[PDB]
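**Q** Just dropping this structure here.
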Amino acid sequence: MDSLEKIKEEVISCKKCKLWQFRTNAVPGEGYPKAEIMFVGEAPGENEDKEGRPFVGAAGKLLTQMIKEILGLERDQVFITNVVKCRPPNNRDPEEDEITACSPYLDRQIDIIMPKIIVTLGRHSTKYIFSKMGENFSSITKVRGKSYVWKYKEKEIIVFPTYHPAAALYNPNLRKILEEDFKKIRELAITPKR
Ligand SMILES: O=c1cc[nH]c(=O)[nH]1
Ligand code: SF4
């Protein structure tokens, strides 16, 4: 049987791709197992690696602030993870073989949580989830800021791509766009399906 607990244990000791050799801590993700909103980023950065926790550096602090101020939620009420769960070396993005190796953990996490909404933060997570959906992916610029319905198992999941929070740290305009995207996510979260 599968569980978020089992996945967490596996990730923490995982050596299924070459990223394990560099890490201090793998980062399985954290949050409410019955979260209505699931956030998926790219991969851990430096502070995430040090702490074993997703989105805790500057970009993460911005994410937390938007979740709190715009969605009206604490981190413990949502679920937050990444498509790749170890920090790639040298500030680089995950290789495709690393996404291929690690993404079954995310698949398993989604299978268990079955959130109402998945917010895909940035191009890597958006491209990955679009591939599972069978939704055409052009670029994050072209696809962000609206919802995509993912018929999955017995339910529908609303997928909402946004820019990654890191992109909003030093760009006032991009930040405003991300905030507006989170306002739209709030409306989707509080509105009953009809
Ligand atoms: O957890 C993290 C931290 C930074 N960037 C991400 O994509 N995820
Ligand atoms: S990135 Fe994923 S697949 Fe690779 S070692 Fe870490 S947990 Fe395992």
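Along the chain as shown, residues are numbered 1 onward.
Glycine residues also receive a Cβ, built from the backbone N, Cα and C atoms like all the rest.
Pasting the relevant annotations from Swiss-Prot:
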type    : residues                      : note
BINDING : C14, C17, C86, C102           : [4Fe-4S] cluster binding site
BINDING : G41, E42, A43, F55, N82, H164 : uracil binding site
MUTAGEN : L169 to A                     : No change in activity
MUTAGEN : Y170 to A                     : Lack of activity
MUTAGEN : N171 to A                     : No change in activity
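Buried or exposed, and what's around them? Tell me for each listed feature.
**A** Under the three-state DSSP scheme, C17 ([4Fe-4S] cluster binding site) falls in the coil class. Under 8 Å, Cβ to Cβ, and six or more positions away along its own chain, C17 ([4Fe-4S] cluster binding site) finds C86, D97, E98, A101, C102.
Listed in sequence order, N82, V83, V84, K85, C86, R87, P88, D93, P94, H124 are the same-chain residues six or more apart from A43 (uracil binding site) with CB atoms under 8 A from its CB.
DSSP assigns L169 (mutagenesis position) to coil, not to a helix or a strand.
Same-chain residues at least 6 positions away in sequence with a Cβ under 8 Å from that of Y170 (mutagenesis position) are not found in this chain.
Other Cβ atoms within 10 Å of the Cβ of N171 (mutagenesis position) number 13 in total over all chains.
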**Q** Within 8 Å of the Cβ centroid of the uracil site residues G41, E42, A43, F55, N82, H164, which other residues of the same chain have their Cβ?
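**A** Once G41, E42, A43, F55, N82, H164 are set aside, the remaining close residues are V40, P44, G45, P54, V83, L121, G122, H124, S125.
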**Q** What same-chain residues, at least 6 away in sequence, bring their CB to under 8 Å of the CB of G41 (uracil binding site)?
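**A** The list for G41 (uracil binding site) reads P54, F55, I80, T81, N82, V83, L121, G122, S125, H164, given in order along the sequence.
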**Q** Restricting to the chain of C14 ([4Fe-4S] cluster binding site) and a gap of 6 or more, list residues whose Cβ falls under 8 Å of its Cβ, or answer none.
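**A** Sequence-distant Cβ neighbours: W20, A26, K85, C86, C102.
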**Q** If you check the recorded positions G41, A43, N82, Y170 one by one, which have a CB less than 6 Å away from any atom of ligand 2?
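**A** Checking each Cβ against ligand 2, none of them comes under 6 Å.
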